[PDB]
Amino acid sequence: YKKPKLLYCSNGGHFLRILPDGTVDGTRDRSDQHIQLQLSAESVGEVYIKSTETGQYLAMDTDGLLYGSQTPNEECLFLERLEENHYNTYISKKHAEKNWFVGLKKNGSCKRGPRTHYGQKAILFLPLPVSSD
């Protein structure tokens, strides 16, 4: 069943899910349906994080701390960098002008520009949707 993809971050075993507290952060849950974000690459170079039912109403602020619950504006848009061996990266297309990275802590907390760059390996993520196998 192809559908909204999952927020895989390098391994601390979490899944990034939205809460009404202004967050989409990782907790290990696939038991409910909070972890389903519809992630396409809609424009050239841009990937779009849109909510399915719970999938994320993200807003990038300051371009460092990216939090989302109520609305998904386009600030949610980030530029996708393709690493080899099929790993994906995100650039913060909000301040893309300054080359700042989108990096998330799924194993942590909502995503943190103070270390978005290779400070943390939480800047290494995979987009894994439910697949029709």
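Residue numbering for chain A follows Swiss-Prot; the residues present correspond to positions 23-155, in that order.
Determined via solution NMR.
Just so it is clear, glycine is given a Cβ too, placed from its N, Cα and C backbone atoms.
DSSP assigns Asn33 (mutagenesis position) to coil, not to a helix or a strand. Around the Cβ of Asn33 (mutagenesis position), 9 further Cβ atoms fall within 10 Å across all displayed protein chains. Annotation of the mutagenesis experiment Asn33 to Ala in Swiss-Prot: No effect on integrin-binding.
What Swiss-Prot lists as heparin binding site is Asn33.
According to DSSP, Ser114 (mutagenesis position) sits in a coil region rather than a helix or strand. Listed in Swiss-Prot is the mutagenesis experiment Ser114 to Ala, annotated as follows: Decrease in LRRC59-binding.
Where Swiss-Prot documents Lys128 to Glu as a mutagenesis experiment, the accompanying text is: Reduced integrin-binding; when associated with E-127. Defective in integrin-, heparin- and FGFR1-binding, and defective in inducing FGF1 signaling, cell proliferation and cell migration; when associated with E-127; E-133 and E-134. Non-local contacts of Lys128 (mutagenesis position) by the CB criterion (under 8 A, 6+ apart in sequence, same chain) comprise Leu29, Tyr30, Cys31, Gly34, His36, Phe37, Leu38, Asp47, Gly48, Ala144, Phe147.
In Swiss-Prot, the entry for mutagenesis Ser131 to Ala states: Decrease in LRRC59-binding. The structure shown retains the original residue. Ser131 (mutagenesis position) carries a strand DSSP state (E or B).
Record note (Swiss-Prot), mutagenesis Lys133 to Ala: Loss of LRRC59-binding. The unchanged residue is displayed. Sequence-distant contacts of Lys133 (mutagenesis position), defined as residues of its own chain at least six apart whose C-beta falls under 8 angstroms from its C-beta, comprise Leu87, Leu88, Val124, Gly125, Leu126, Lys127.
For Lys133 to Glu, Swiss-Prot lists a mutagenesis experiment annotated as follows: Loss of CSNK2A-, CSNK2B- and LRRC59-binding. Reduced integrin-binding; when associated with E-134. Defective in integrin-, heparin- and FGFR1-binding, and defective in inducing FGF1 signaling, cell proliferation and cell migration; when associated with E-128; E-133 and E-134.
One mutagenesis experiment catalogued in Swiss-Prot, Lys133 to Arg, is accompanied by this note: No effect on LRRC59-binding.
Listed in sequence order, the residues of the same chain lying 6 or more apart from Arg134 (mutagenesis position) and placing their CB within less than 8 Å of its CB are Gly86, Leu87, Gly125, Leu126, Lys127, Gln142. Annotation of the published mutagenesis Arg134 to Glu in Swiss-Prot: Reduced integrin-binding; when associated with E-133. Defective in integrin-, heparin- and FGFR1-binding, and defective in inducing FGF1 signaling, cell proliferation and cell migration; when associated with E-127; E-128 and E-133; the original residue is retained in the structure shown.
When the mutagenesis positions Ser114, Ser131 are compared by the number of other C-beta atoms lying within 10 angstroms of their own C-beta, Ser131 comes out lowest. If you take the Cα of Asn33 (mutagenesis position) and the Cα of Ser131 (mutagenesis position), they are about 14 angstrom apart, rounded to a whole number.
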